[PDB]
Amino acid sequence: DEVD
Amino acid sequence: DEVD
Amino acid sequence: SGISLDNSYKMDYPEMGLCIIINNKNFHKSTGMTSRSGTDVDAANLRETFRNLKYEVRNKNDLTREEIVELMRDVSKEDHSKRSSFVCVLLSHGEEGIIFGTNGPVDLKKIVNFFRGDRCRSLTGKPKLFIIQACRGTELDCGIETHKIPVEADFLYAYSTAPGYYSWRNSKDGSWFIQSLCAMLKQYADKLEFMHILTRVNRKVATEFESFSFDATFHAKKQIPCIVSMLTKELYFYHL
Amino acid sequence: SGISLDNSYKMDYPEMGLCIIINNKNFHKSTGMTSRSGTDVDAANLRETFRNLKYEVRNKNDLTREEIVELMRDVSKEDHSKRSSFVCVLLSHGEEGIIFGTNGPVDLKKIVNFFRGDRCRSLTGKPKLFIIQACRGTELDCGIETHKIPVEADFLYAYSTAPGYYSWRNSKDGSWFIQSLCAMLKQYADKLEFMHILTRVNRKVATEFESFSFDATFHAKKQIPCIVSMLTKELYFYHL
């Protein structure tokens, strides 16, 4: 999971 | 007519 | 039993829930804010409209920013276990993200945070509706000829106007948005899902209203409301 | 003829319309922005999904901020007379109100203004859909255990996340929002109105997804998308  |  | 679906909020609790109407008409002189003529028509319309939806309506008039925050705090600390939903209606001056108490501004995010899924447990999973008749800026629309769930889930913001724009209020008839909202709830609450009602409200405001002003700057302007939904289900005000 | 109603957009023009997908994966080193792993899964999903809705899909990869603005300008200056609608999909880094080209930011309002009712006449009265997979801030959701028409009318903003919040992307599966969007369009586009599809998307994201991170700050976080509708009618992707 990664944030934009 | 009036604005808020 | 037989196959069961789940795409609509459970609205058959013993109570539909609260409808808090904050009606700000007169403002402290030092704020420099004008009186909001016609807002009482609006408050009265909403009261009748939501009464017929069987909400427990509470009308509040001319609240300071302090009073607004403590009211929202207290309401959020009630036991809503037997209530299906929550509705709050804000009628005041505003700016983007902001609503005015009679003596100064309140962050909208401050008001709505009280009702976050983790902060008001008797409302977790239930629809929390915030209906806002207030400016979101100073732009004019000149028109054209034709854990396990998010704490922000289950909110609906029914804004009177598009981000960045003024919102129009008629001192005789009431605001464009609230007029249209109540009419559409009246005619369609017993048959349409809430988003489809609010879409009819968009069209009514977009098509039937146009400002008339002696001031060229504010004359012949249009308005489109803005539905901001974080709902996870369909909302029907009736049940079977 | 007999009685005729009007609460749904006319979607039986010769063409459904354009679907512009801007897929920004790799960013100029000087910007300091990380590569958006998994975004290609997203672009490919959307392409297939909207192909099946009979949109004319155009995929664009790694556009500078200049290229984004000139592309949107050019697309807006096309004759859309025979098209029912317009869809644009933005996949990039972002902040509230802002989308990133590969070399720097673009105001979302700059992109959408090209398609205003007064500025793109062949799209006046028709639904203009902007689907945005991008951050709107740096907040994390920790969850809880369970003339005559406005120029801003007929826009729909399908935001991946709530105002002020990060938006989550899985480098293997693609973003939470776009995954859920395509699945729900797949299963429900031939039967549900668009707002009801997007509501199913809200629930899917809210219920089925939760971050896993070695970093405690970013671990076990939730997401709720945000439907921002200025539509004046119901939108069904099929016609009769």
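Numbering starts at 1 and runs along the chain as it is shown here.
The deposited model was determined using X-ray crystallography, 1.9 Å.
Using the three backbone atoms N, Cα and C, a Cβ is placed for every residue, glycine included.
Annotated in Swiss-Prot:
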ACT_SITE  C:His93  active site
ACT_SITE  C:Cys135  active site
MUTAGEN   C:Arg169 to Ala (Swiss-Prot position 207)  Abolished ADP-riboxanation by C.violaceum CopC
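For the unresolved segment of 10 residues bounded by C:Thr146 and C:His147, the separation of the terminal Cα atoms comes to 49 Å.
A 10 Å cutoff on Cβ-Cβ distances gives C:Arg169 (mutagenesis position) a total of 27 other Cβ atoms nearby, all chains included. A coil conformation is recorded for C:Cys135 (active site) in the three-state DSSP classification, outside any helix or strand. Under 8 Å, Cβ to Cβ, and six or more positions away along its own chain, C:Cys135 (active site) finds C:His93, C:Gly94, C:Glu95, C:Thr161, C:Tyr165, C:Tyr166, C:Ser167.
Under the three-state DSSP scheme, C:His93 (active site) falls in the coil class.
Counting every protein chain shown, the Cβ of C:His93 (active site) has 21 other Cβ atoms within 10 Å.
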